[PDB]
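To start, the structure itself, in structure tokens.
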Amino acid sequence: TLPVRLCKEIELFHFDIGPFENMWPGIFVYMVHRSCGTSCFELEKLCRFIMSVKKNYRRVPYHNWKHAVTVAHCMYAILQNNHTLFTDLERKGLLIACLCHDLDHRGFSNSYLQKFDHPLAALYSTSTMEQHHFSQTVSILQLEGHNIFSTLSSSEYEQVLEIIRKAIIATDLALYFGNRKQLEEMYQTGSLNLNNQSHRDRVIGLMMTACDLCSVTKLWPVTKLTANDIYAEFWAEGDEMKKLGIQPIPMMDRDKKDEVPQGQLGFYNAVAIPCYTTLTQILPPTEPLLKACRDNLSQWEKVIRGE
Amino acid sequence: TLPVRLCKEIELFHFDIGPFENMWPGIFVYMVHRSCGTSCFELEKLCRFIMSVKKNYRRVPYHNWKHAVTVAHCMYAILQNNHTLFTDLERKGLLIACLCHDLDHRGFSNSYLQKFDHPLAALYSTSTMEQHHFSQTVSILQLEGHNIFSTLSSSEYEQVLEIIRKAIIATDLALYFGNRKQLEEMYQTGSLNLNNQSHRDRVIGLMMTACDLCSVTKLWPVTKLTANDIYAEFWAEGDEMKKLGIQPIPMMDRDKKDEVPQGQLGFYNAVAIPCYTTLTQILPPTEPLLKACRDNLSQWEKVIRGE
Amino acid sequence: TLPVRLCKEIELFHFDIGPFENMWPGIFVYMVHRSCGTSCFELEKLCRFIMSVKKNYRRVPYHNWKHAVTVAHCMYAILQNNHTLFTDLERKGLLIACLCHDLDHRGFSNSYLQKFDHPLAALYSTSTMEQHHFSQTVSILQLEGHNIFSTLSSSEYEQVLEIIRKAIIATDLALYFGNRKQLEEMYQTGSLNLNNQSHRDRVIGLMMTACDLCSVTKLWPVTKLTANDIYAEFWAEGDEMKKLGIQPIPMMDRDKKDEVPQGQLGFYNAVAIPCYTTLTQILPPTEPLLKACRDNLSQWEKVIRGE
Ligand SMILES: COc1nc2cccnc2n1[C@H]1C[C@H](Nc2nc3ccccc3s2)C1
Ligand SMILES: COc1nc2cccnc2n1[C@H]1C[C@H](Nc2nc3ccccc3s2)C1
Ligand SMILES: COc1nc2cccnc2n1[C@H]1C[C@H](Nc2nc3ccccc3s2)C1
Ligand SMILES: [Zn+2]
Ligand SMILES: [Zn+2]
Ligand SMILES: [Zn+2]
Ligand SMILES: [Zn+2]
Ligand SMILES: [Zn+2]
Ligand SMILES: [Zn+2]
């Protein structure tokens, strides 16, 4: 258990995990215990696993340890408000997947790695960083005393690793557009069926996108401050693009700061609002994420106007 | 001994310890040896103690290792210019107290810890961080080979730990206002008596405030640059307050930068000038701190005007 | 071998080593193998040496590990395009010298160390930091399993250490002006002779300056961004000068930012263009460095105008 205020507010979708890093591991363990149960993991193994995962996130402005636990919390909130839908293994796997989904991130996009000709791009032609995140996850699990899935049968172990793999790959935003489009069609026609594994994998994929982007679903003061972190990374990549003799897209171009308000508008309209609209259609109890997304859209519109 | 320039200028109240971190331990050892004597501490134990204290200060903009040694230097200057007043134990304890007085500081105020519902606030209802600083000090002393007070009698050990405890607690600025007010009254009436232990504890408390705030007693270029560090911390806390859904006070509000000159004025008038005025009354050789404080007040007045 | 793009573009003088730190060691090993040969160093010893050198560079804005490898690359490009001129030992020694030439740099100039009265200034009256860089190099070589020159004869070992010493000392820009002037005279009169050791030492000295300053020979986007790093250091030193009660020169004065374009002009005209002009005269295949320097001069002239 946690302090009184945290216990209460952790159940809210728009919860912020706070600036005290050494409380984040305990926040995660709390979430796991309420989501899966106190006997889902051996506590000693789990804590060892969490600290090794922490050590393999880098000190970058956005794709860091705080992001990992923040993404995990959003998944916790989704799971707790749709608690009859998911199995034991899925709850286990998804929280872990979220915690590990950006492991060893450098603060650079897949396209930058390709243009730089980074060895990872030679190894992984598609979803380069995401395949690397999964590879890192697996490597940590293979460390002595780190296999938190020790007590599972081989059959169950293979299932949860596949849940984790698919989920981490789904955080490649390039795959989200096609996935969301398919889910929309299946929802409208009544074809969508959570008993169908391929349909289920898609819904989980959308859940992963929703959690990954959850910065846009916090209250305005948090959403606005987090934007500074995201652009710190993007502008750094844009600097590196210019060093390769390539003009970066405006989003990554430090010199085009004034276009931020309009750029944000475009993203909410093109990416965020559709993501949470579709997720809310499929899983109605995720409605608060959509409301908060809409509220942040209203705030960016006011910045553009000058209010 | 130190380089020629340092030897000379370390005796000045407005000395700056410089940007070379690995010289700060030697600066402290120099001060201890001149203040208490070369046989006050076993050198090997003292160096081990200093390095563990350094390791338990965090990389924050202001409440860091540099602040700790800077505070210790101000106490050194007070002690050397009032050298007949204090006992062996008090000189020992006060330098150590100053070095440890912000141990494990996160860069957040007591009020923020309370509002966040941080576990330390549940443990320590009053002077939350200061009670924690003392707890940290004690923990370091209990480490193998770290008890720098090994050679003291039990009686003396208990006295110096109490000197340290009271001194560290006195750095809670919330307790300064009441303390200064009492000292003022006792000074005016002739009641004040350094042979009275409770009166003595108050004077030491004021000395601790004076050392803690000594940023405002450096020369203008140092005082102005240090302000950047202090606001880096304050504005970060104000950001966190906004993330809890609480509007921070203007001092901690990044958006109210233009109010800095006037805010500083208010602090010098309400806090700093009274502190050093009262200290100078009680201990006349601390006069240079008051003069330099007044000079910085004049500089902030010129910023407001535009000069 | 390296990724395809790196293999190709590493041969260009204006190559940028990129933002992936863990590739820099492999970039260096690649350069050594192509420059000297695959049997010049025992690979295990070399990698151990490289990692210890990395550990002894500090996290400062400019005089860091990236600068060290960048300087080494420029020397690689000079060596590969003048491949018949230099001996086995010289190629070995110069790459190593470049990698170690700023070892343990604090981000402060020799003059600041003198004014602060830093112990290094008492030890080394001339070329203070450069003598320290060499001392650090030697200390690393003396570590167990770190003597990468193990297989050399004593005679050869002494020669390469002297090559390294002279080369590192030559990176003291204060010595460059006199050296360049002498080389100019010897070139014009036909006196200059690479078979004369003292003349040869001078030419190597100029090569070291050219590599050290090679920031001004990159493409404009790299050159412009690197300027931010250099001023971060300079302005920090200027801050420290003000803390000693000394007005810093405008270059190190944060308050005189607007003078950057004109200040840069002056440096290109007074230092950079003459350096690469003289180097190109002596070693014609280094011409691309001069062209790129001239192009950056044109860019700074356009900043001044407003284009
Ligand atoms: C893919 O872009 C983003 N991913 C995000 C994840 C969390 C929060 N925001 C995210 N964003 C973008 C950043 C903004 N989009 C743009 N900003 C600019 C700025 C300047 C010029 C063009 C653009 S597009 C939303
Ligand atoms: C408690 O405030 C401070 N503690 C200090 C310790 C050392 C040096 N300065 C200290 N200060 C304050 C910072 C300033 N006071 C204020 N600044 C502002 C800025 C904006 C709006 C209101 C205020 S009050 C003196
Ligand atoms: C010695 O100065 C420099 N060393 C450099 C090495 C690499 C790249 N640039 C270097 N520079 C200087 C920085 C600039 N010179 C000046 N800048 C200013 C700025 C303000 C006022 C005076 C000056 S001189 C070239
Ligand atoms: Zn990702
Ligand atoms: Zn992510
Ligand atoms: Zn404090
Ligand atoms: Zn303090
Ligand atoms: Zn140097
Ligand atoms: Zn250098």
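The numbers used for chain B are those of Swiss-Prot, and the residues that appear cover 729-1035, in sequence.
Determination method: X-ray crystallography, 2.1 Å.
Keep in mind that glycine also has a Cβ here, set from the backbone N, Cα and C atoms.
Look at Swiss-Prot and you will find B:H791 tagged as active site, proton donor. The 3',5'-cyclic GMP binding site annotation in Swiss-Prot covers B:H791, B:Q992 and is backed by experimental evidence. For B:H795, B:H829, B:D830, B:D940, the entry in Swiss-Prot reads divalent metal cation 1 binding site, with the evidence type experimental evidence. Listed in Swiss-Prot as a mutagenesis experiment, B:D830 to A is described as follows: Loss of activity and of zinc binding. Experimental mutagenesis at this site is recorded by Swiss-Prot as B:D830 to N, annotated: Reduces activity 1000-fold. What Swiss-Prot records for B:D830 is divalent metal cation 2 binding site.
Feature map: Swiss-Prot annotations on the structure.
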residue: B:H791; record: active site, proton donor; CB count, 10 Å: 22
residue: B:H795; record: divalent metal cation 1 binding site; CB count, 10 Å: 23
residue: B:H829; record: divalent metal cation 1 binding site; CB count, 10 Å: 27
residue: B:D830; record: mutagenesis position; CB count, 10 Å: 25
residue: B:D940; record: divalent metal cation 1 binding site; CB count, 10 Å: 22
residue: B:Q992; record: 3',5'-cyclic GMP binding site; CB count, 10 Å: 22
Quick note, B:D830 (mutagenesis position) and B:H791 (active site, proton donor): C-alpha atoms separated, nearest Å, by 7
Simplified to three states, DSSP reports B:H795 (divalent metal cation 1 binding site) as helix
According to DSSP, B:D830 (mutagenesis position) sits in coil
Rounded Cα distance, in Å, between B:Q992 (3',5'-cyclic GMP binding site) and the residue listed as 'active site, proton donor' is 19
Checking the recorded positions B:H791, B:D830, B:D940, B:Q992 against ligand 2, those whose Cβ falls under 6 Å of one of its atoms come out as B:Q992
For the residue listed as 'active site, proton donor' and B:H829 (divalent metal cation 1 binding site), the CA-to-CA distance in whole Å is 10
Near divalent metal cation 1: residues not in B:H795, B:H829, B:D830, B:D940 with Cβ within 8 Å of the site Cβ centroid are B:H791, B:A796, B:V799, B:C826, B:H833, B:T899
The answer for which recorded positions (B:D830, B:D940, B:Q992) have a CB under 6 A from ligand 7 is B:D830, B:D940
DSSP output for B:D940 (divalent metal cation 1 binding site) maps to helix
